[PDB]
Amino acid sequence: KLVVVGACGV
Amino acid sequence: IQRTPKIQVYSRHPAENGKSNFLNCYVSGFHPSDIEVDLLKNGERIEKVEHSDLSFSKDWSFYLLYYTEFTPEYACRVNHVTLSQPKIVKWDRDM
Amino acid sequence: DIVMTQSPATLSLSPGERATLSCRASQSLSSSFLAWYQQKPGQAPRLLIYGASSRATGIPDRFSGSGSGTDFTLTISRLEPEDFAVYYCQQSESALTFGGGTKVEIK
Amino acid sequence: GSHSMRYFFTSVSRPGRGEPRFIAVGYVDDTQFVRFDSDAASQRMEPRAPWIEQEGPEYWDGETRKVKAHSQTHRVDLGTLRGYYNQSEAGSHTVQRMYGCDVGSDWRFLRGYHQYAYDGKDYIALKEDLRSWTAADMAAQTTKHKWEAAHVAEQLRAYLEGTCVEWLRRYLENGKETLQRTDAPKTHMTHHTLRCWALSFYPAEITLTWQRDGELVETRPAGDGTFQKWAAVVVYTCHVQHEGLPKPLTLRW
Amino acid sequence: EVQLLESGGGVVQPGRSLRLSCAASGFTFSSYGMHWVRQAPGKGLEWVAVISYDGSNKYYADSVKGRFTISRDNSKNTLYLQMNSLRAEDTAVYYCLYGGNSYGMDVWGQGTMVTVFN
Ligand SMILES: *CCC(=O)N1CCN(c2nc(OC[C@@H]3CCCN3C)nc3c(F)c(-c4nc(N)cc(C)c4C(F)(F)F)c(Cl)cc23)[C@@H](C)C1
């Protein structure tokens, strides 16, 4: 499954 | 950061005359992502090309697989920013 | 944050008349995550449309949903006396967000 | 053998043709099992393996939510990175992100990856300790400081250690017929220069060598879940070593 | 028969905590994420909180952030909402909802009233 939190980038 | 794609043309199964098979062109190690890959028979492009969806390797360069139905000249034509002129690679049974 | 604006705020239609309600999303939405609910004055909300186009179980044929992207619409082909309630639009792509709600009343 | 799950995300900025194009792919070992394309009509996570279709619609709902969140993040990321680099708005730019986990033969956690690249060059890489970042250029310092202020390293570490490993185990158990399979490479020699061919094997890891008294091509997908490779030497035995081979094979003309 | 039943609502003075409990019967509670949604009397529906199927991921609205805590316990098949520092803005009818999906299955609780005054 894809990650929920931590996808925030740059 | 521009990278010249590497092109490989091959059949899914060992080519035999009068047998159903799949012609594949594999383009690997290019940047940027955009690229034009057309499989052509006797110099005429096949309209029924279906390609695997985009991905990349560890070194951040992409690869794609364009495959069609056929029966064993066929070739793969690749156009990219690095290539000044579109590059044709002719399919052959031996290698 | 996703913001859904519903129009009109209120609807004044006689029974048997066409009803069109609009829900506009702040950003582009997957069409599979929009839903349309009907709430009576004294009950809990009831799901009419899911997926912006598919009716739920036991929903009359007059209810229909359409649209994609940012703008969506709900249409009642022929109003019925029981169809007068408050209609909300909901998105579920990120968290949940209900619209303001359009109340339809008899003229 | 060690099995790995990876996710690759590519976001390409289109100058005026519309919103940037976003593609997400999920791989278990060398087999793709999901796919998201921004320009596809469905705009949902699509299955690309027979076993993954067994998952209920709530799984696809969650996957679509996560992948659209990733799409929005990358769409913002292109603009913020162009601002960081002070680049012109005219050119197109590419952003790549890869993350995943590995499990050993004992199916416990062994390694975790998180990597972010801008224009085909490394930008921000989670270290092997899984508690720190590696930043190369000046904008990468700002990105690292923002990420550390967001405490995202701990969340990513927790994900990679627990959720990625557990769901990799679940996927492998579901796909025992396909994912947990080794195919012996069918090997044969052609003489013209001798070309040693290994065809229809899985996984893609193979080693072909040529010895005299003791060219190569990257393994290409056959298209049906198996791979091909060949090694040619111009004139002597070809030795093929594979995971599915009890002992490596030797071929002489 | 699918059913959601909520208890714990009543009159509360400001600045005090209240607990809401929603019990689910007739469907696999452990697989789905659940929402708490409130409606002020005469006002439109407002989303309050959401929790995932593990209980690992929980999110709250901007208005109720920092004072509301959502929880779930799959052993007793229960979904709890703990409301702290209740104010005059927090009066509403609360519902526990299994919805916000694409396959069209939704269940709404009866809804319990939370009123804040002295
Ligand atoms: C840093 C990673 C990132 O980009 N995000 C943004 C998207 N996201 C997220 N964020 C919220 O917050 C809601 C905000 C805060 C208060 C105001 N409001 C707009 N909520 C999320 C969710 F509720 C979900 C979610 N949604 C539904 N419908 C069901 C379920 C089970 C969930 C969830 F899994 F989270 F439990 C999601 Cl998927 C994401 C939400 C994060 C990814 C952080």
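Sequence positions for chain B are given in Swiss-Prot numbering; the residues included correspond to 21-92, 97-119, in order.
Per the header of the entry, the method used was electron microscopy, 3.2 Å.
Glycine is no exception: its Cβ is also placed from the backbone N, Cα and C atoms.
What Swiss-Prot annotates here:
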MUTAGEN   B:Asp79 to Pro  Increases tendency towards amyloid formation
MUTAGEN   B:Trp80 to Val  Increases tendency towards amyloid formation
MUTAGEN   B:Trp80 to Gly  Decreases tendency towards amyloid formation
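Summary: among the mutagenesis positions (B:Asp79, B:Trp80), the fewest other C-beta atoms within 10 A of the C-beta are counted at B:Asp79. Between B:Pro92 and B:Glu97, the deposited model skips 4 residues, and the Cα atoms of these two flanking residues are 9 Å apart. B:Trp80 (mutagenesis position) falls outside any helix or strand according to DSSP and counts as coil.
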